[PDB]
Amino acid sequence: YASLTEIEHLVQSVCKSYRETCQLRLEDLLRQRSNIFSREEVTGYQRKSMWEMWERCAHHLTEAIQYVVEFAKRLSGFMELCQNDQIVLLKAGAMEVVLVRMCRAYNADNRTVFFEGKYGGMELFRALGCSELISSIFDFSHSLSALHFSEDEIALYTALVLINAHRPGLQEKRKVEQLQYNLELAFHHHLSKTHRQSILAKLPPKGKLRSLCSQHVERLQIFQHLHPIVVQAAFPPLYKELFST
Amino acid sequence: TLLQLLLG
Ligand SMILES: CC(C)CCC[C@@H](C)[C@H]1CC[C@H]2[C@@H]3CC=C4C[C@@H](OS(=O)(=O)O)CC[C@]4(C)[C@H]3CC[C@]12C
């Protein structure tokens, strides 16, 4: 039964954890908006071998995930859960957090994402050979940009994305339910203070984030089967642990 | 596992 002071402390603790574990400054991301990949640079990315592009993307994705792990470690209550349940929440939720965090690096006006120094459209990622997944991800980020999240809101939202009591294989499900509820309290508390509770009904259905993650695992299966050596030799071992079957 | 290692 967390008091109003406990809830207010949980809000500040969540927003601090988030500020400290972002790979990119929001000030830089908006500064680089005019910096967009040229028609020649896009063609270069499109003419990369599949293995090279996958390798690059898997590296950058793993990097972002390392920041998500750090976010989890500083998240109030996460380290209080048992070891097994930390693993489960992170394994299922790491990619989900990154997909949400992506909207900070996403420009709605020209439908571009900040990638390897500049902004580019989903056309950049054609050498991956999974255009349905890429465009799905760009659609998801575009829907989040319509919500006009502030940093504090993303912080509180991504915390709820991570702490999800419905993940299969939780050893102490009830302890997870209690922390999830408190973070919901923290979320609703901050929103109501800012007159922003109207976004709650506009939040993506939880099955959409699972679907994107399922889609990623499947596209890795297609790639790993065609290129098993590349994944074994070059891919970050964390990426293989989290996403490979 | 690697997740275990990163969490201590
Ligand atoms: C084939 C598979 C790898 C598909 C994934 C391809 C794209 C969609 C990935 C690869 C590299 C990824 C970025 C890596 C790194 C970051 C930094 C991160 O910044 S932070 O401030 O939120 O920590 C936001 C997400 C973002 C932009 C990721 C978005 C998503 C991103 C473009």
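Chain A residue numbers are taken from Swiss-Prot; in order, the displayed residues are 264-508.
Recorded method for this deposit: X-ray crystallography, 2.4 Å.
Cβ coordinates come from backbone N, Cα and C, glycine included.
Features reported for this protein in Swiss-Prot:
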| type | residues | note |
| --- | --- | --- |
| MUTAGEN | A:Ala327 to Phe | Completely abolishes transcriptional activity |
| MUTAGEN | A:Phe378 to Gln | Completely abolishes transcriptional activity |
| MUTAGEN | A:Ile397 to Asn | Nearly abolishes transcriptional activity |
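A map of Swiss-Prot features onto the structure.
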| residue | record | DSSP class |
| --- | --- | --- |
| A:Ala327 | mutagenesis position | helix |
| A:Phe378 | mutagenesis position | strand |
| A:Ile397 | mutagenesis position | helix |
Field: Residue pair A:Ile397 (mutagenesis position), A:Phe378 (mutagenesis position) - Cα distance, angstrom, rounded
entry: 13
- prompt: What's the CA to CA span in angstrom from A:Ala327 (mutagenesis position) over to A:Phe378 (mutagenesis position)?
  reply: 12
- prompt: Name the residues of the same chain, 6+ apart in sequence, whose Cβ is under 8 Å from the Cβ of A:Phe378 (mutagenesis position)?
  reply: A:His323, A:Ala368, A:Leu387
- prompt: Over all shown protein chains, what is the count of other CB atoms within 10 A of the CB belonging to A:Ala327 (mutagenesis position)?
  reply: 19
